[PDB]
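> I'd like to ask some things about the structure below.
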Protein chains: 4
Amino acid sequence: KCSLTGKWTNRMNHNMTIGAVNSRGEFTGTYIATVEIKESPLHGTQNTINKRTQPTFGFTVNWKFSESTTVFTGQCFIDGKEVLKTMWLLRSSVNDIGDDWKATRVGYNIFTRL
Amino acid sequence: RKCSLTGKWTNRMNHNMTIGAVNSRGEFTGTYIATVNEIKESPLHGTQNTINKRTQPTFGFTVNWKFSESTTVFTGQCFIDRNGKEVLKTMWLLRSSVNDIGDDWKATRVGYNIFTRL
Amino acid sequence: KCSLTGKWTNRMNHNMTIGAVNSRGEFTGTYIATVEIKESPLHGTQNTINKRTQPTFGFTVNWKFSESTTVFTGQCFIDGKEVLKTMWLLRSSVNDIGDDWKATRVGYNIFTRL
Amino acid sequence: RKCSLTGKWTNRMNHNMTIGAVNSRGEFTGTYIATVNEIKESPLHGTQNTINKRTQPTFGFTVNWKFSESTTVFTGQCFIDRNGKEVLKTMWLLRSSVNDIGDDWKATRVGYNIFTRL
Ligand SMILES: CC(=O)[C@H]1CC[C@H]2[C@@H]3CCC4=CC(=O)CC[C@]4(C)[C@H]3CC[C@]12C
Ligand SMILES: CC(=O)[C@H]1CC[C@H]2[C@@H]3CCC4=CC(=O)CC[C@]4(C)[C@H]3CC[C@]12C
Ligand SMILES: CC(=O)[C@H]1CC[C@H]2[C@@H]3CCC4=CC(=O)CC[C@]4(C)[C@H]3CC[C@]12C
Ligand SMILES: CC(=O)[C@H]1CC[C@H]2[C@@H]3CCC4=CC(=O)CC[C@]4(C)[C@H]3CC[C@]12C
Ligand SMILES: [Cl-]
Ligand SMILES: [Cl-]
């Protein structure tokens, strides 16, 4: 079984900590990144349909130093070692609806255990 | 005059999304109802941004589909349009379940959705 | 048959003109947008496997006033009226490889005939 | 010391992409070879940016798959890495063929690819 609970890092030296997943798949945690270091909360869910050993999942990071919001989704894989393959959408704040077209960046991130 | 996530929302596909109270930290929960004339209903959880108490906040949420192994995340902004209507402009990523990490490349879709009140 | 040749516009009052598609699917054209108006070239291909009435396609716009590049892909649909449902990636120029993570915006565009 | 598109490229999946001469307007053509141990080979066409004659230009291209009704577009930048190696960091969209405009939402994938010389 691949579980999101615990501590994770990526190629950018990030520090992601996720708490216990309840039975409905819900979780909370923390996302720590450089700018000097800031902590921001994350809330998310993990699939529990068919209790897959390698579940898909999703979460939102509500950045504390910034008007933006990021969303991540992906799958917890086994390779023996655990890895989260993710993709993300970073939403910037824009002042007027007609600037919406440029408000959204996309990318990826690979996480592995501390 | 502020744009809130709380309430009933629909899009051009007749989905109905219903969002509860946004708390002091911007957290909220809700439901995503969609035709799958057969209807299924899945929980969602996420946040809206609170930094500078913006009239048009950014936000994000995860829908944990009840009938599927997939997961979808939405992000976007709650705008007041020219006509005074509140609209959510969103983009999303839909993650499918694959068996081998070598299939990861084909597992992620992207699209968009515009929601208005119902 | 849905063909990319001709003149197209979208909700942003853009003006896109595409030339003749050869037999391998290749095409050239022009993308015109506000900033005052600038013309930039586009080169692309259209699928010709199975000669579908509603082909998928792709093109790159090489913006003339800017270091960026945009790519579009999508499908030419019939609804009697013709419409291109697209999605796009806008690539910004960043000065150093470790800023790559923020160089890519994503979005959409619907085109219809002039 | 400039990063050029011209040449042979590979990624972490053993695709081999080969790009011809970049002309004065930045246009180029090439080939994308990929396992589909069975190999298929499809044309690609696109541009690199020339505004300010940058040492690390942005670019984009379309691969017109020979064995499929799909289309894929790549965009990214040609960087000189810390070790002096040229690397293409790319993101892509893969468009599938669907029959009805109502299925359009499920037709577009997104991923990434990192290429290095071969
Ligand atoms: C690579 C990646 O996943 C992206 C998506 C959201 C991004 C963060 C968004 C907010 C941000 C603002 C900064 O000023 C420093 C870097 C950070 C903290 C970003 C680091 C890279 C992230 C984590
Ligand atoms: C258009 C859009 O926002 C997408 C993102 C995730 C998609 C859903 C993912 C799961 C799903 C499976 C189906 O068989 C039809 C309806 C649904 C419920 C999809 C409808 C369209 C959605 C809501
Ligand atoms: C909506 C959309 O497709 C986006 C993708 C690329 C975008 C263009 C990218 C370059 C650009 C720079 C400007 O200064 C004005 C607007 C334009 C001309 C953009 C208009 C919206 C476009 C066309
Ligand atoms: C990882 C990546 O960049 C993706 C984008 C488009 C994808 C290709 C699309 C068509 C295709 C069909 C197959 O059956 C296997 C190989 C290929 C050739 C895919 C391999 C991975 C590609 C190249
Ligand atoms: Cl922006
Ligand atoms: Cl940028």
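Note that the numbers count up from 1, one per residue, in the order the chain is shown.
From the backbone N, Cα and C atoms, a Cβ is placed for every residue, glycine too.
Residues annotated as biotin binding site in Swiss-Prot: B:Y32. Here the residue is the original one, but Swiss-Prot notes a natural variant at this spot, B:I33 to T (Swiss-Prot position 58): In about 50% of the molecules.
Are these features on the surface or tucked inside, and what are their neighbours?
Following the DSSP three-state reduction, the secondary structure of B:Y32 (biotin binding site) is strand.
A 10 Å cutoff on Cβ-Cβ distances gives B:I33 (variant position) a total of 16 other Cβ atoms nearby, all chains included.
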> Taking 10 A as the limit, how many CB atoms besides its own sit near the CB of B:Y32 (biotin binding site)?
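Summing over all protein chains shown, B:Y32 (biotin binding site) has 22 other Cβ atoms within 10 Å.
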